[PDB]
Amino acid sequence: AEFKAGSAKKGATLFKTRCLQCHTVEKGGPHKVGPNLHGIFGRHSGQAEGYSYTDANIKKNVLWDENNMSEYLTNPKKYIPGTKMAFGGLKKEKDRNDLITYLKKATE
Ligand code: HEC
């Protein structure tokens, strides 16, 4: 919603414990159950090469930035009804800020 840069060190810890099970961040990194996230910021949803998305994730057609990413991560199935994942969200604004601060660098 209203992103402010936090701590990437904490964000990296949050990524490992809440995201890495399903996602990688490096260029060329493997898809897991979820897509590799390199280049995610500034790109339209559904466009990781080699990954097959749900209709819901494609049709949202959101151009990812820090703010819509923070809303999405709060509750992905609320922001994209019908998206499929065994992930329930990062409810704390401070965690999202830290995570996104790391992710912006890690996927760059
Ligand atoms: C497994 C239980 C997952 C966890 C943990 C995380 N993600 Fe996820 N993610 C997962 C799937 C199966 C998908 C595609 C869903 C679909 O409907 O096709 C996603 C998608 C994303 C996206 C969108 C990618 C795009 O539009 O190209 C993003 C930005 C994303 N995931 C980020 C993300 C973060 C930051 C996580 C930890 C807080 C996280 N995911 C965990 C599966 C799973």
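One-based numbering along the chain as shown.
Every residue gets a Cβ built from N, Cα and C, even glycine.
Feature annotation from Swiss-Prot assigns heme c binding site to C19, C22, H23, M85. All protein chains considered, the CB of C19 (heme c binding site) has 20 other CB atoms within 10 Å. The secondary structure of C19 (heme c binding site), as reduced to three states from DSSP, is coil rather than helix or strand.
Experimental mutagenesis is annotated in Swiss-Prot for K77 to R (Swiss-Prot position 78), with the remark: Loss of methylation by CTM1. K77 (mutagenesis position) counts 15 other C-beta atoms within 10 Å of its own C-beta, drawing on all protein chains shown.
Residue pairs drawn from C19, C22, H23, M85, the listed heme c binders, are separated by up to 12 Å at the Cα level. In terms of Cα spacing, the binding-site residues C19, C22, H23, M85 that come within 10 Å of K77 (mutagenesis position) are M85. Around the Cβ of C22 (heme c binding site), the same chain contributes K32, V33, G34, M85, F87, each under 8 angstroms and 6 or more positions distant in sequence.
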